[PDB]
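Written below as C-alpha cells is the structure these notes are about.
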Protein chains: 2
Amino acid sequence: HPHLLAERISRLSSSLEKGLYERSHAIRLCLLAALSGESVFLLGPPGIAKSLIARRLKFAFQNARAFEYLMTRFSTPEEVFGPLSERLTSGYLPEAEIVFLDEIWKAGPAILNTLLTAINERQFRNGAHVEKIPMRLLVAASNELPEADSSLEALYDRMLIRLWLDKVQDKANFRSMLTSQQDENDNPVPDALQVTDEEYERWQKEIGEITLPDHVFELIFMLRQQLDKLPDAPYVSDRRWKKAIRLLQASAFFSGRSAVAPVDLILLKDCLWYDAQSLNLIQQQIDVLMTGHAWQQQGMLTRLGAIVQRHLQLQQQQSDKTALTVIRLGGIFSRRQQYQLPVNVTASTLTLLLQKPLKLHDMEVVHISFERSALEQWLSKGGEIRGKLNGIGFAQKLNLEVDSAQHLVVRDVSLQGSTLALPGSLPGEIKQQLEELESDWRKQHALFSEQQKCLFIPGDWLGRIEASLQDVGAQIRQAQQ
Amino acid sequence: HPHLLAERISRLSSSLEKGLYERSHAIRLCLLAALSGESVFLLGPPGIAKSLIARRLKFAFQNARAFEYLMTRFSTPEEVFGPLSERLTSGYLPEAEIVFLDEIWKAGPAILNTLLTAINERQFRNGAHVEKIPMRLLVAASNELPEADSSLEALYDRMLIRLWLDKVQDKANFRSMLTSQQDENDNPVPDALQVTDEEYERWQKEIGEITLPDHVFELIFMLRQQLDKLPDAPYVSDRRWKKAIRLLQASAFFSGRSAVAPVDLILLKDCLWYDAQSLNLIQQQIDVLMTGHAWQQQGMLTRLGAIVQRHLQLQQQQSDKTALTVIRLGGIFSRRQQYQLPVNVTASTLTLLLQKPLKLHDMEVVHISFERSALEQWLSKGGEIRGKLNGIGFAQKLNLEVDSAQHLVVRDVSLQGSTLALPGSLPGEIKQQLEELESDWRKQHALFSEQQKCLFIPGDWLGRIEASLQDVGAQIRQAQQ
Ligand SMILES: Nc1ncnc2c1ncn2[C@@H]1O[C@H](COP(=O)(O)OP(=O)(O)O)[C@@H](O)[C@H]1O
C-alpha cells in the first residue's frame, strides 16, 4: 500500500507541470506543503509565474477555493476577510483553502496582526466566537525585501519554504514556452488523481509518525553547529528546525518510505537563507555536506588515500623479489627488436616500479607509468620514449636504455642505474583493509540506489551526488588491479 | 481566401481614421488588439481627444457595448460593475465588450483588485458562482505617471500596447481639424465591413495556430539577452514576451500570411518602454536589430569575411607577378619620403599582401591593412606607424622601413625581410562561393518586396529598412570587380 502512493503523486504533479516550463521546483514544493500544512514564499520580479501557481494547485483537490488578492499601502482588513454586517466571509480566507497574497510587505498594521493567529492556531477572531480556518496552502510573493528593523520580519521568520524564482535562461525550453497553446484556466488534472477531504485529514496524522534515524540526526546537528561558527552565516531559530522536519517527513511519506531519508536534506536550501547575500552561502554548505558527510564521501577519501599511500610504500620495498625480464623475438630485421610480456600484462596505462629512487626533473619519484601503445613502438623501431612521473603531468622524455640482462635501466643527469620492475599480482594487509572499505561503499550505494526516485528532488542535484559516488568507486577499483 | 482578408481590414481602418488627424498610429494598434483579445494604454494631456477613440472602435462590430466611466479618488466598486441587490450588472463591464476608464491611477484598492481577475481569467465574482466576461478591447487613458514603488505597477506591467499621444504639431492638419464637419457620434463604418459574432469566435482560435519560424526565434532571443546586459535598459517580464506573440501573430493573420513575419517586430517599440526615459532606448535597440539581423543584414557580413579571407589566401600565393613599386614624391626633403599609388587605390582602409609570411606578435598573418589617413603622415614626417593584423585587433606597431628597390620591407624579431604587395584587379572557387551568398541577398530582398503592404506597419520605418539592404548589396558587389 505505501509503495503505490509514490506512483499516484508522480502522476498528479505531472499534469501540474504542463504549461509552466522550468517551474517544477516551484510547483512540487507547494504541493508537498499543501498536503502537510506548511507555508511557502516566493521572491522575484513580477512576471515569472508567481500567481498562476496559486491558481493551479487548486485543481488537484476536490473542494478548494482560490483567493488572489493584492495588498496595497491603503488596504483595510474589511476588504480582505470580508465586510461585517457577523462578518460576511463568503468566499475569502476564513473558509478558503489556497489563498494568494501579492506584495505582502506593504499591508496595514491590523492586516498583519490577524494573519499571525491563523497560522499557529488556524483560527480567526470573527466577532465573539472563533472558528477554524481550513487553510491548506499559504503562498505569498513580492519583489523587494523588508527593512531590517520592522514588524514585517515576524511573518518572514515563520514561513518555511523560501522559493527563489527567476526568469528563464535556457534557449531550448524557451521555444515552446514563448508560443504555448495550453490554456492556464482549464482543468488539466484528471478526476482520478484528485484527493478527497477524508484522505487529507488522515494524512495529517501519519506524517508525525515518521521515525527519525540516528544517521539523519548526525547530519542535522552538524549543519546547525557549522552555521553558528561562521559569522557571515544567517541565524536560524529553533522554530525553523522543528518546521523543517515536517517537510522532510512528508517527502518520504509520499515516496514509499517509512523513515526520514538522508537524501531529503536537499530541500534545506530554501529554508535557511533570508536575503541574496546568504543565498550563495546556504547552497554552498549543503553541497559540501551532501558530497562529504552524507554517504561518507569525504569519510572514504581520507581512508582510501591512506591505503593507496601504504600500498605504494610496500610495492617499492619488495621490488627485489619480482624483476623485469624482456623476451626476444626472431624474424629478419636490422635493429634488435624486443617484445614485451604476453598474457602477464594486458593494461594500457600500466605502472612500473623501481629500486633505487632518482631525482628526475628536479623532483623525486616512486613509480613511473608508461603507455602500452608507445612501448611497443620503441622496443621495435627504436627512437625516444616519453613517460610521465608519479602518474601526473605530461609525458616527459627519459633516458631509458636496454640492459645486458634484459631489463630497463633509467639514466638521469648523474649517470645512475635504476632497473625497472612491474608490481606483482597485492599484500595481505592491504587486501584486508581494501575489502572493508569497498564493502562500506556498496552499503552506502545500495541506500542511494532505491531512494533516487523521489519526486520532490531537483534534477540538477542528481548530476553531482552520483558523480561524487562514481569518483570514489573509480579510484578504489584501480589499486586492486 | 486568406489573401482577401487583408483588403477587408485595410478598408475597415480607413473609415475609422476619418475624423481624427495625426492619430492613424493609435487607431491601427487598437483595432488589432480588439480582434486578438489584448489591451491598450494611452497617455496625453486633456484635450487631444483620448476618450473618442474608445467610442469609435465600437462601430466596427455589430453587437458591442460601450462604457465610459471617470475614476476618482472616492470611487466605489459598486458604481462600476453594478450595485448588488446578485449584482445588477445590466450594461456595465461583466457583460460589455469595449470599456473605457479615464484617470485609472487614482481609484481605490478594491477597484484595482477586481480588475486583475477580469484579465487573466476573463471572469468576475458575483457572490457565489462566477461568469465569463466577453471583453474584446481594454483601453484606459490618463495624464500623469504612477510611482516607482507602488501597487499601481501591477496593472501597468500587464498591459501590452503603450501608446504615446501628443498634441498636434502640423499647421495644415490643425486648420481642417477645427472646422471639421464630420460628426463623431454617427456610424461612418459601412454595414459590409462590420464583422459578426461568429467570425470573431473563429478568429480567436486560428491566431494560436500560427507557426513560429526558426529564423524569427533568433531575433526574439537575441533582443531579450541584449536588454539584460544593459543596466539602463528596462526589465521585460516573461509575461510580456508571451503576450507579444499574440500581437505579432494577429498582425500577419490579417495581412495575408500564415507564419510570423520578421517585419512584425516593429510593433514592439510600444510594448517594452514604461516612461519617457526608456522611450528612446527601446526604439534605438529595435532600429539596429531590424537593420542588422532582420533580413540577414549583418548575417551576410560575417559570412562575406570568410570568402575574402579565402580569396586573399590565393592572391598572396601568386603575388610574385605584380609587386608594389613605390614612387618618390616631388620635392627635396631631408628624409627620403615615399608616396603610394594615386588613382589605382582610393580606399581608406586598404589591404596589403606579402610574400614570405612572418611571425608577428607571436602569431601568423596573411594580410596587413593600413589606414590611408595615417599612411600619408608617416611617409612624409617620419616617426612610427601603427597597423592591425589580419584586419582585426588594434593598430599595433610594426618595424616597417624603406627598401632600395622601392618597396616596403617588414622586419620582425629575427630581422627578416618581407616585401609587401597589393592585390590586383577572380578564381572559380571564389566565384562559386560568392554567387551563393549573393543569391541569399536577393531572396531576403524578395520577402521585403511582398509583405511591405502591411497597414499596421508605420511608413517611417520603411525608409530605413530599404537603405540598410542597399548598403549590404553595395559591398558584396565590390569584391567581384
Ligand atoms: N517562466 C514561465 N514559464 C511559463 N509561463 C510563464 C512564465 N512566467 C509567466 N508565465 C505565464 O504568464 C502568465 C501570467 O503570469 P503572472 O501571474 O503575471 O506571473 P507573476 O504572478 O509572476 O507576475 C501565466 O499564465 C503564465 O502561464
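What you see of chain B is 3-87, 98-437, 442-497, where the numbers are those given in Swiss-Prot.
If you're wondering, the header gives electron microscopy, 7.6 Å.
Quick reminder: no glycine exception, Cβ is built from N, Cα and C everywhere.
Here's what Swiss-Prot has on this protein:
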type	residues	note
BINDING	B:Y23, B:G49, B:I50, B:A51, B:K52, B:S53, B:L54, B:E196	ADP binding site
MUTAGEN	B:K52 to Q	Loss of aminoglycoside sensitivity
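Overlay of Swiss-Prot annotations on the structure.
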| residue | record | DSSP (3 states) |
| --- | --- | --- |
| B:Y23 | ADP binding site | coil |
| B:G49 | ADP binding site | coil |
| B:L54 | ADP binding site | coil |
| B:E196 | ADP binding site | coil |
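As a whole number, the greatest separation of Cα atoms within the ADP-binding residue list B:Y23, B:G49, B:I50, B:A51, B:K52, B:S53, B:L54, B:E196 is 15 Å. Neighbour counts of Cβ atoms within 10 Å were taken for the recorded positions B:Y23, B:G49, B:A51, B:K52, B:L54; the minimum is at B:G49.
A sphere of 10 angstroms centred on the C-beta of B:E196 (ADP binding site) encloses 12 other C-beta atoms. Neighbour density for B:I50 (ADP binding site): within 10 A of its CB lie 16 other CB atoms from the protein chains shown. Contacts of B:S53 (ADP binding site) defined by a Cβ separation under 8 A and a same-chain sequence distance of 6+ are given as B:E70, B:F112, B:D114, B:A153, in order along the sequence.
Counting in whole angstrom, B:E196 (ADP binding site) lies 13 from B:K52 (mutagenesis position) by their C-alpha atoms. Cα-Cα distance from B:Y23 (ADP binding site) to B:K52 (mutagenesis position): 13 Å (rounded to the nearest whole number).
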